[PDB]
Each structure stands twice: as C-alpha cells, then as structure tokens.
Amino acid sequence: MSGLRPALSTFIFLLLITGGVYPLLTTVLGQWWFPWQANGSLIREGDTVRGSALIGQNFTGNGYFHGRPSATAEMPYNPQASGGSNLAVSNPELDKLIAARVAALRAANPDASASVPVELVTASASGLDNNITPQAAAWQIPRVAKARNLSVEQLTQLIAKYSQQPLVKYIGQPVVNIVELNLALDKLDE
Amino acid sequence: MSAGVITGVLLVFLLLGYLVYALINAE
Amino acid sequence: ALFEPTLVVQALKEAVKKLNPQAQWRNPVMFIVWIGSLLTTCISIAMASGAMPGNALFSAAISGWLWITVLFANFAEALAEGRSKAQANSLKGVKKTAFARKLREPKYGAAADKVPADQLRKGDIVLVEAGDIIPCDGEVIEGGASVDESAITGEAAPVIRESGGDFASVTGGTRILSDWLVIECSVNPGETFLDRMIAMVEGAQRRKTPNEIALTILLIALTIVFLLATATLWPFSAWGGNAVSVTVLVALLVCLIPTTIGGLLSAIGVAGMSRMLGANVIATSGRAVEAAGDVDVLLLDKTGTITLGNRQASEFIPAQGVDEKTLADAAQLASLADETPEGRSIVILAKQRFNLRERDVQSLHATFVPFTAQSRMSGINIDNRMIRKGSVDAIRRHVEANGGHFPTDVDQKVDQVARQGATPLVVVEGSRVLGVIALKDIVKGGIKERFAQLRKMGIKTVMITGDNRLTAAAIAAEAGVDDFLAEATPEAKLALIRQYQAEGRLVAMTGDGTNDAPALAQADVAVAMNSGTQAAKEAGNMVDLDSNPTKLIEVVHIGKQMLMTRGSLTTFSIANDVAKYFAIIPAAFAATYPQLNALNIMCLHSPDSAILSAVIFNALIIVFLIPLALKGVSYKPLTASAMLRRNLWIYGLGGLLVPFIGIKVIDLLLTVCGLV
Amino acid sequence: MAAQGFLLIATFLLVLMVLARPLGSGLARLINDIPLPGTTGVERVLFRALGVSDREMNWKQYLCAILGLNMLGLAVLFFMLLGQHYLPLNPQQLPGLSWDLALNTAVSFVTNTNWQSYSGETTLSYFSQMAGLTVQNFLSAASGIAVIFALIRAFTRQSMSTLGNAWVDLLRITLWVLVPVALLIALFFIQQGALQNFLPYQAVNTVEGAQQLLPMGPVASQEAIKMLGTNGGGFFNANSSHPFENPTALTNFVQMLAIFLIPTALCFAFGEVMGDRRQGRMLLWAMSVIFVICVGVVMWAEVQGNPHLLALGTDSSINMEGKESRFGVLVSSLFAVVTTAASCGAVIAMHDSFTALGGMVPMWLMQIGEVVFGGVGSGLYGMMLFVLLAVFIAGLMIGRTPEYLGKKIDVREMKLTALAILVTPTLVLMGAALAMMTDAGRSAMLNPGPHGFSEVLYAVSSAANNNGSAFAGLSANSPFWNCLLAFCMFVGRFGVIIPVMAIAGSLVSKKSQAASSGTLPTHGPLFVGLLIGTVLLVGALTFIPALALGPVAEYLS
Ligand SMILES: Nc1ncnc2c1ncn2[C@@H]1O[C@H](COP(=O)(O)OP(=O)(O)O)[C@@H](O)[C@H]1O
Ligand SMILES: [K+]
Ligand SMILES: [K+]
Ligand SMILES: [K+]
Ligand SMILES: [K+]
Ligand SMILES: [K+]
Ligand SMILES: [Mg+2]
C-alpha cells in the first residue's frame, strides 16, 4: 500500500481540531465564565493597571513589604525573561549573592532577629513571585512599623486577612499576596 | 582533538561497529 | 567422569594457547578483552620504551593479568573440549578389527571369508559366530543369542537379542556369548549414530542453541554498554583535570564486561553435552535439549518399552463348548512360522501341556499372514477354513464377519484376565472362538518411583497402548501413571503429538518400533530406545542406551541444569559489577578528584592496588567457576517460583557479596606480600 | 516534615489510583477495538469524510504510518517556525527564528522531548505557540498511545499478523481521551487563575513606578495537554513555575495527576486487556516502589539542604534557592521526581539549585531509560522491554523456555529488545562525550566545578531520553548545541519506536500458550523485586561512572 491521502487527511483534521476548536473553545469558555482570572488577575485602579495579583512586582523601598529576590534579566521582577538564578549550591557566586542579601536585609531591619528567613534571601524559581510565608511577614513587621506609624497588631491582622492558605495544610504553603497586600495597605492608610 | 585522541575514538568506533555487527549476526 | 586428570590438563594446556591467536572472532565478549589485552601490552611496551611517561610496571602487570584472564577462559573452553574428547575416545570402541565374514546365501549357508568392512554397502548380509565382535549395526532377521553390551552401553549384563519382533537390534562393538547371529547392514559405516556422536565432537561444528544465541546477544549488548561507559569516561575526567590513562580504562572495562559467563558459556555447553552423554543418552543437537526443559507430557509405549517384552503365556483357558486339544492344535500352528515371542510362547506351552507332534512348520505351504500393528491380525490357512488370531477388537470384528454372535462368558473371562494383568490373545477356530490366551507380562523395576519423581517435577506421563482398555488400567495401577489412551490405532499417537503441539505445549515421548518412526521424527524431544530399529534410531533426535523408558527425567535434569548454570553465571557476572565499581571508581580518580576517596567502603590500600585486585578477582572468579560450569549447578524438583527465589538468593545478593570479599582478600594479600 | 511528605506521597498515589481506575477500562476498550459508549455515527461519518476505513494492517504499515505522520508534522513545524512572522496573531511582532533554533524546537515538539532552548514570551508568537506547539503535543501524545496500543494488541492477539489501524487509533485517542480531559483541566486552571486570551502585552506601571510588561496569550490550553500528554515545554521560560502557569497548589496537584494519569491508566488497561489484573498491578508495584524511594530520598536531601545558608545567618537550612514560595520544598521535590521520571519537561524548581544528591537522583531516573511511570506510552513500552529482559533472566534461572504471557521470547525479540535498550544510553554517552570535547559545548557552562558536567550530562540525558526538563543554566541556544540535541532526541525516540514496532510484529506472528502447572508466575513480590532489581542494575551499571564524576563528586566535595 501507499496511503499518502489518509496520512495527509488525518494530519489536516487533527491540526484543524487541536488548533482551531479546542483552543478557541477554551478561550470562549474562559472569557465567558471567568474573565478576571483568565485575563491576568489584574488590579485595575483607574485608567492604568497597578499589576497582576499573581505575577508579583519589585518593592525596593523600605516602606513596603519586601518579597523574594528575583534573578530575571536586566531589572529584577522582569516578566519578559522569567527564570531563576540557575546557581548550584557549590557556587561562590551564589555564596556572595546570599551573603550580600543577608547583609542588606540585616542593614534594612535592625529591630529584628538575625536569623533571616530563607525566602527573603533565596531567589525564586520563576523570578516572578508574589508570595512569602507569614513567618517571614512577621519577621518583616518591624521595618514597616518603623517606616509608617501603625500598630504591629494592626499589621498582623492585615497580613492574616491577606493570607491565602491552601485547601490542605500540606498540599502547599501558607502565603500572602505581596502586591495586593501593599496596594491595600496604601489604600487603607491613605 | 589530538592524534592520540582521534586514534582512540577511531578504535572505540571500530569496536562499537564490530559489537553491533556481532549483535545483528550472532547466528 | 574424572573432572581434572593432570595428564589431560597438561595435554590440553597447549590447546589453550592454540585458540589464543585470533581464534576468538566468534566470541565477541572475549574478543573485546583480547583487543584490550593487546592495547594494554602495546601501550606498556611504548610506555617502557621512553614515551608516554608513567609507572610502566603497573601497566605491564595489568596486561599480564588480562592475558592470563584470556588464558583462563580458553582453559575453561579447552578443558570442556578435552573432557568431551576423552569421552569420545572412551566411546571409540573395539570395532577397528574389521574381520567380517562375507555371507552369500541369506541363511546359514556357510560362507566364512575374511573381508574388510570398509566396502560394506547397504544390502549386504554378514554372519559371525559367538566370541567375535560384530562389525556394524545389526538387525537380526533369523537367529538369536546372548550378547554383551558392556563396551557400548557401560554395564555387562546377559541380554538375549532374538529376531522377528521388536527386540531384533544389535549395535556394533558388542561381543557374542553363545550362538551365531545375523547382521544386516541397514546403514553405511561412518553414518550410524555411534559414528555421528564420536565424529561431531571432533570437529568444531557447534550449532548453538537459540537460547545461547539470545544470551550471546544480551552479553554483546552488555559489552556495548560498558564499552561506551568506559570510552566516554575519558573526556569527562579530561575536562575535570588530568585525564585518566588508557590502562586504567581498559582494566575497568575488563572488570565491567561479562567476562565470567562470556568465557564460560561454551564450556557450559560442551560440559553439558558431556554430562548428557555420561547418562548413557546421546543428543545430536542441543536445540531439542534446551527445549526439553519446557515439557509437560510424556508418551510411553508398553509392549517392549515399559515392560521387558517377550510376552510369555502362563495358562490356557477353555470355553463352554470346546475341549483342550482343540485349543492346542490350533494354537501350535496359529503362529508356527512366525518368530513372534507370543507365538513361540504358545507353541512351547502347548507342547509342554500336551506334546502334540503335528507338522513341524507346515504341511506343504500356508498363507503366513504378517502381524500389522494397525489391524492386529495374523493367521495360517492350509487345511482348515481361514483360522486366525488377534486382539479382542480384531477377533470380535472377525466374528461379526464370520459368526456374528459372540460369547459373553468369554467376554467376562477376558475382562477378568485383563483385571488379573495378562495381555489378551484370542485365536479363531474358523467360524466361532475358543477362548483367550493369557500372557502374563513382566514389567521393569523402579518405574513407579521414577514416575512418582516425574509427578513431583510436573511431567504428566501418558500411556500409549493398543491392547485393551482394562489392561491399561491394570498396568497403570501398579506403575503410577496418569490417564492412558487404550485400544488405540498406532495413528492415534501420530494425531496426538500434533494435537499437543498445536496447543502450545511441547510433547516428548519414546519408542522403538518401525511403526513409531513418524512419531519419533515428528515429536520434539523423542529419545530412541537402544533395543529399537534403525528407522527409529534415525527418526529420534536422541537415543538411549540403558534400555530405560524413563530416562527423560535425566534428559530434563541435563537441560534444566544447562539453562540454570548459564543464567546463574550471567546473574553472578551482573552482580559482580557493583563491587567492581566500588573498587575501581574511587581508585581511578585520585589526583583529579580527591573527594571521591570517601567511596572506599572496602578501605583498600592504594588505587593501583585496588585496580590490580579488581583485575585479579576478574581472572580468579573465572578460574574458580570453571568447576561450577563443568558440573552444572544443583537442581531439585520444586516450584518454579521457589527455584527462582533460591537461584536469586544464591547468585544475586550472594554473587554481589562474593566480589567484595574476593577483592578485599586479594588486596590484603598484595599488601602483606608488599608488591604494591 | 517527614510525616507531611509521607502523607503527600500517600494521598497523591491514592487520588492517582482513584482517578486512574475509570480510565483503565476506557483505555482497554480503545485497545480492544471496541467503540465508546457514545459515538452515535459520528465516527462513521468522520471516517467516510477523512477516507479511512475499519481496516487491519501489519506492523510495517503501522510503523510507516506513525513515522509518516510524525515526519509530516515535523516538516510543517519547521516551516511554520521558520516563517513565523508571515502567519497572523503576532501582537508582539516577533521575527522569524534561526534555522537551528527552529529545527531544534520542531524536533523538540514532534519527538515528545520538548526541550526549550529559548524564552517563550520573547521568542514565539501566539499563533506559533498554538499551532506549532499544542497541536504537535497532542499528536506526539497520541502517537505514543497508539504505539503502546499496538504493542498491547500484539501481546493479546494470537495468530493475527495485523495490528489494527493507526488512523482510527490516532483519531479515537486524540478526540476521546486527550481533548475532553484537557478541556476540563484547562477550565480548572482558568478557575484557579491561569491565562487564556489573545490581548497584546499589557503595559503595567508598578506600585513604586517602575515599568513592567506582562505577557499574555493562551497559556491554559497549552498547560492542559502539556500535563496530560507528558509533553513538556511551557508558554513562558519558567516551565510550570510561572504563576500565570501554576497559580495554586490545587493547580499543581492537578498537574501531577495529569502527568501520572496516562501511564497508570495504560498499566490498568494492560491488566484489563490481558484478563488478569495481576499482570497490570505487578507493573504498578514496580513503578510505585522505585517512585516512593526516589521521592523520599529527594525530599530528605532537599530538607537537609545547604549548610552554607545556615552558616550565613539563615534560620532555615532547607535549600529554597530557585524554588517557588507558594509551593513547599516537599511539593517541589515530589514534582521534580515526577517530571524527571515521567518524561515531562515541567520544572517547579530550576533543578540546578538543588542539592547534589537531590539532583543526582532525578537525573539517574532520567538515565535509567524513562520507565518509572514514564512518558506517554513511551515509558510503558520501555518497561515492557525491561520485563522481557526480566522474563528471559527468570526463564534462565528456572530452566524453562523464556516466555511472557504465553508468548515464547525468541532470538528476534532478544535482538530488537537489546537494540531498543541500547538506543538511549549510547546517545546519552556519545552526546555527553561530544559536548565535553568541544569548547563550543563547554562554553554553555554556568556553574564551575563538577556541577557543570552534571548540567551537560543532564541536558544530553533529558534530550536522548525524551524528557526536556533542564537545569536551565546551560546556554543551549548555540547552533551546535541545538543541532546536537535535536539529532539526539530525533534518533533516540524513533530508534526506540522502530524496534518496539518490530517486536510487536514478531509477536503477532507467534501464538499464546496456555498457562499450566510448573510455569513461572509473572506477579507477586518476588517478580516485582526481580524486575525492580533488573531496572536498577541496568540503569546503574551504565551510569555510575558519569554520576560519580558529576553530582556524586559535587556532593563529596
Ligand atoms: N503375533 C500376533 N498375532 C496376532 N495378534 C497379535 C500378535 N501380537 C499381538 N497381537 C494382538 O495385537 C495387540 C498388540 O497391540 P500393540 O501393543 O499396539 O502392538 P505391539 O504388541 O506389537 O506393540 C495385542 O493386544 C495382541 O492381542
Ligand atoms: K542490556
Ligand atoms: K525509553
Ligand atoms: K523514549
Ligand atoms: K523545559
Ligand atoms: K540502560
Ligand atoms: Mg509396536
């Protein structure tokens, strides 16, 4: 047998379906049901968008709640080139980066424990991370409490209110959405 | 990259070809 | 057989190095180690010559230990071949004296003349008297005497080989005791089974069993794996720093590849053939022997195979309407001219009971109807009206052709005779029947215990008999077999072998008759009886010599021991390689990778001592597993899963822990001797 | 922590078997040429339109059909990716690819490996990542399922020298197993916060005021088949670490379930097709024991972590470098072992910032041949090759003829099984040797020391074993690296495919034998341990040197 026609017909049909029905049906269903989630979970304040609720941003200033460091290309937290540090545990470059990050965090937070959390000094896998543990958030309370004149208890209730916990205690980790927390903190304080 | 290296690579390829030929024609 | 005579070992030690110069083309696993040995020797010579600086004594010792590893593998192969050659020399025989008497008339017509036996063609009759060795295979057509099969079989026992019936075969090389015999040249000399088995082992025509080709493919694949790992190990260390030398890579490759099974596989095959022949059963091809391990049914003949043959009558029985002299006169001439054992038995018993001196062979002539195994009929007709004899079914269907009504009291009598355990024989008075002749058969001893052992092993023994239904039950009750196939035409076994073959099962059987020859030729594992025709001898792929109907248990012992030993050595050679890694990999990278010394779980002295100890163990495990390959590993009749578990526990974790202790002992011995 | 990890393994395996039990009967129905409970004439009118019938063709035509479909797909991918800017739906106006990058990505998406040498959001357009990526993910998954379906049909069919029809197999698999389950998975991803749109890159001003460009596009439709068919390669560079790809732990758990759904369902389909489910559960035990051992070892290694962090003023010694924060270290370890064992290129962590032993174990699972819940059919026929080796060795040990499921294993089966075993490690070792002998190969290095050779060996192993997950520190965008990897992936997958089809065609010519007394039971703990030991020793005696020069050297340093 030769059979060039059924091979081509099968390929054209299974390209047409999986490239013009299933992605189109998925897009139509997503935009018709869950548009805010499907469009990027953007926080829209006015004519401009402050950011997405998942991708995270960079907070250099001491007033805001700092997140995990990013190893993206050019500026940190750049979504045009995602990825991690790709540095092994036996890398002196990673050693200097870790030491510099610990020194910077200890200089920024004098009224805290010297045992810096691992998340605030280690780069994330994607480089676009919007989550830290509430233990690290409790460690980062005093810098914000010194920068802006609010209560430690008030910050604790705000962070617990903005703490997305997983459905099961151990399927993931308890985390806080950093960008939304900072935006809501700014909106509530001013 | 050198004469000894290419000689060793050639000898390894000869042994690999002989072993593949023996696997095909173990008879 | 003697495992290692010093004379034959030092005789074959030259043949060990005769197979060294490029005769290992057909062995790829050891051609790899021979190429590595030559490469290490050449680099050691060039290394001591001034170029490629380093410690040339270590490379020279490595080259020498690979060379004597090759020598040990060739020693295993040559020792197996020498054992087979010694067995062939023991089974040469006495027949070199070609003093044969050329006979002209096909009877006892004198004609005693000394002629060479090299011109003996098919169709030439030879007659020799007692006390002289018979030249070739003999199918006696008339006569019968006592022979001595010691030099051919292995034991001396008075056996009587008559003519006419199934037990009319004598093999050349057997002395004669009492009376002259008649030798019929059915096969040309040099083409008999004895010449075939003594000539195949001389030449190197070793047609490998398909299991052996498959395992050779697997071992070649393992060699490819280890060759690629060794070859690609060089650029990794070259990038990491100072590259490893060629000789350490060759030593690691040799310690890695399956040298043990790859050098002992041919020794396993040849020694298994030698042990096969050592059980007085001969196999012309191992392809059937390797498949003989996977058998489940055994088909056995009764008349002449399980029983001793020579059915002798015990007592006549009369009927309601017949006298005894009327039995005797028909019985003495029913098979008077036949050379059948039952015919001679009824003649001698009739003459002992009545002494009726009737016509000696015939009045003037007769019909002389032969006995066919399919119709079971014989008769002589000169003065009466078509009087005959035969089995129960044949006599009944002749009654339906002649008399119609059959005596039910005689049917009850043959039923009670069958329950007693005598093979029935009914003759014809011409229109009606007179009764049965009871033939009290005698059976060979030990078959009950051997069939119990076969049932323990799991081979379903089936009786094949065409005598009577109740006789099969009576012979099965005292022998211990499974369900039989009684009252069967000899074509039923020909249908049944193909029936069991078409079901996916592998069928095996035994036989001696000429009618059984298609079944011997078509069966998978078909041993040939020693007291059997040359047609059955050439049809069966194997031949027995002990005249035992249940040598198949020894056949499957040899086949299963072959497969067990070969697979066990394979798994041992697989399990050696993790200890080979733990000996060489920490040793191979010392200056370039100083942090790899933490993997010395054996705590060896120096890296060179570790590599040398690994190569010494690679040679020593082969030379220590030569006796295991010669003997064959231990086999017991058990569950297949339990046997797999036992083989795993012996040649798995056990064959993993042996190289650790061996390498540690060799390294300690090297340290205390102070060489390295 | 150890109890939490053990609970994670237990609940993941439990819900995996729960979701794989109904799929096993359906896949068995697909193997046995039995139509679905639906299919009310739609299959007949579709096959009449497409010009295919309910034929029955042999192994040569089946293999030719699969190879021709894959080659036509590869050519279409290469031309589409070369001429990317001509095709519409390119809001970023990204230009056409290089010839080497286009060839590498085309071979990458047709040969189920899915190695990504680029960054997706600044490399490929929306229509490119739709048509040249998701379609070929579907087709490669369907090709793997069709090949393993033909192998199971060969094992279950007696004296029938034909092996079904590849066209009807591909059609039924693609449009009844892959598409609707991917639709449900993508809708769940959209519910949990994935991305599916076609808007241009939304400019975002941050809270502080810095510029930020958020990429968009159909991410969830890619992710669904990307996890269902074990076809790696994400919409973005951070493969399944981007929050636009993995928003929540529920999404990550569903991704794990989608990865392990099809190999477990294929084992269950083997058990249902072959009558007794003991032969389908022996394989699952053989996968599960090695999987649990590797997951526990990697979790222990990652929990012990890096002592340098605790020495440098950090409370936690757990190595969370290059890891997500919404995803725990135990979850990252489990997902890493899952993707490195099941030929999925998803990377929850960058796999390079792991500990040396915790990168040694998943790369060893890569190098053993991708059998432990491996690939999409590609792991199950490799496991079948290992089962043929195991039954040959077991028949040698018991003295019986080597047989499996009533089929006597012959010299042709041993030849082709040995060739299929040898295709992957010869390519891994030769590619690693060729990469480490060239300055172009070694100039993609990032981490100095033996971890760099670990990166190169992981790259070549993930290539030739068709996995696609990377340490990502290797700068594999060079033309030499792209051509070498593309060659390794292509000849590896198709030179394992061809002898597997040849074994299937050698087994259709034979006939099954009824199991009797004294045969070898091909189940139970003894045979499970024998098969696991065979797989472990074949994967170890090949690669203990390379592992000892790489991650073991780094760990002992
Ligand atoms: N010489 C003979 N003449 C007549 N009938 C015979 C003779 N030999 C055997 N029979 C009958 O034929 C049957 C032999 O069957 P079977 O065992 O198949 O052949 P064999 O004894 O030659 O092996 C016996 O039952 C016997 O009654
Ligand atoms: K192998
Ligand atoms: K594979
Ligand atoms: K594969
Ligand atoms: K990837
Ligand atoms: K392997
Ligand atoms: Mg007979």
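Throughout, chain C uses Swiss-Prot numbering, with the displayed residues spanning 7-682 in order.
Determined by electron microscopy, 3.7 Å, according to the entry header.
Cβ atoms here come from the backbone N, Cα and C positions, even for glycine.
The active site, 4-aspartylphosphate intermediate annotation in Swiss-Prot covers C:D307 and is backed by experimental evidence. Under the heading ATP binding site, Swiss-Prot lists C:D344, C:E348, C:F377, C:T378, C:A379, C:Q380, C:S381, C:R382, C:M383, C:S384, C:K395, citing experimental evidence as support. Marked as Mg(2+) binding site by Swiss-Prot: C:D518, C:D522. Among the sequence features in Swiss-Prot, the mutagenesis site C:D300 to E or N is noted as follows: Does not affect formation of the phosphorylated intermediate. As a published mutagenesis entry, C:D307 to E, N or Q appears in Swiss-Prot alongside the note: Unable to form a phosphorylated intermediate and lacks ATPase activity. Among the mutagenesis entries in Swiss-Prot is C:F377 to A, noted as: Loss of ATPase activity. Under the heading of mutagenesis, Swiss-Prot lists C:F377 to Y and annotates it as follows: Slight decrease in ATPase activity. Among the mutagenesis entries in Swiss-Prot is C:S384 to A or T, noted as: Decrease in ATPase activity. Swiss-Prot gives this note for the published mutagenesis C:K395 to A: Strong decrease in ATPase activity. Quoted from Swiss-Prot for the published mutagenesis C:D399 to A: Decrease in ATPase activity.
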Nearest-integer angstrom distance between the alpha carbons (Cα) of C:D518 (Mg(2+) binding site) and C:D307 (mutagenesis position): 9
C:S384 (mutagenesis position): nearby recorded positions from C:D300, C:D307, C:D399, C:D522, Cα cut-off 10 Å: none
Most Cβ neighbours inside 10 Å, all chains, among the recorded positions C:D300, C:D307, C:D344, C:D399, C:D522: C:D522
Binding-site residues near C:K395 (mutagenesis position), in sequence order, restricted to C:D344, C:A379, C:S381, C:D522 and a 10 Å Cα cut-off: none
Neighbourhood of C:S381 (ATP binding site) by C-beta distance under 8 A, where only residues 6 or more apart in the same chain count: C:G396, C:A400
Residue from C:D300, C:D344, C:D399 whose C-alpha is spatially nearest that of C:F377 (mutagenesis position), among the recorded positions: C:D344
Cα-Cα distance maximum in Å, computed over every pair in C:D344, C:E348, C:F377, C:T378, C:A379, C:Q380, C:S381, C:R382, C:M383, C:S384, C:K395 that the record assigns to ATP: 18
Candidate with the highest Cβ count within 10 Å, taken from the binding-site residues C:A379, C:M383: C:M383
Rounded distance in angstrom between the Cα atoms of C:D300 (mutagenesis position) and C:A379 (ATP binding site): 31
Euclidean distance between Cα atoms of C:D522 (Mg(2+) binding site) and C:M383 (ATP binding site), Å: 18
Assigned element (helix, strand, coil) containing C:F377 (mutagenesis position), judged by DSSP: coil
Neighbouring recorded positions, C-alpha within 10 angstroms of C:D399 (mutagenesis position) - of C:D307, C:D344, C:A379, C:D522: none
Spatial separation of C:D307 (mutagenesis position) from C:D344 (ATP binding site) - C-alpha basis, Å: 23
In three-state DSSP terms, the structure that C:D307 (mutagenesis position) belongs to: coil
C-alpha spacing of C:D522 (Mg(2+) binding site) relative to C:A379 (ATP binding site), in angstrom: 10
Sparsest-packed of the listed recorded positions (C:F377, C:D518) - C-beta count within 10 angstroms: C:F377
Neighbourhood of ligand 1 - recorded positions from C:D300, C:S381, C:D399, C:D518, C:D522 with Cβ under 6 Å: none
Candidates from C:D300, C:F377, C:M383, C:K395, C:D399, C:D522 close to chain D, where recorded positions are judged by Cβ under 8 Å: C:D300
Reduced DSSP assignment, C:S384 (mutagenesis position): strand
Listed recorded positions with Cβ under 6 Å from ligand 7, out of C:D300, C:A379, C:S381, C:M383, C:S384: C:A379
Euclidean distance between Cα atoms of C:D307 (mutagenesis position) and C:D522 (Mg(2+) binding site), Å: 10
Where C:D399 (mutagenesis position) falls in three-state DSSP terms: helix
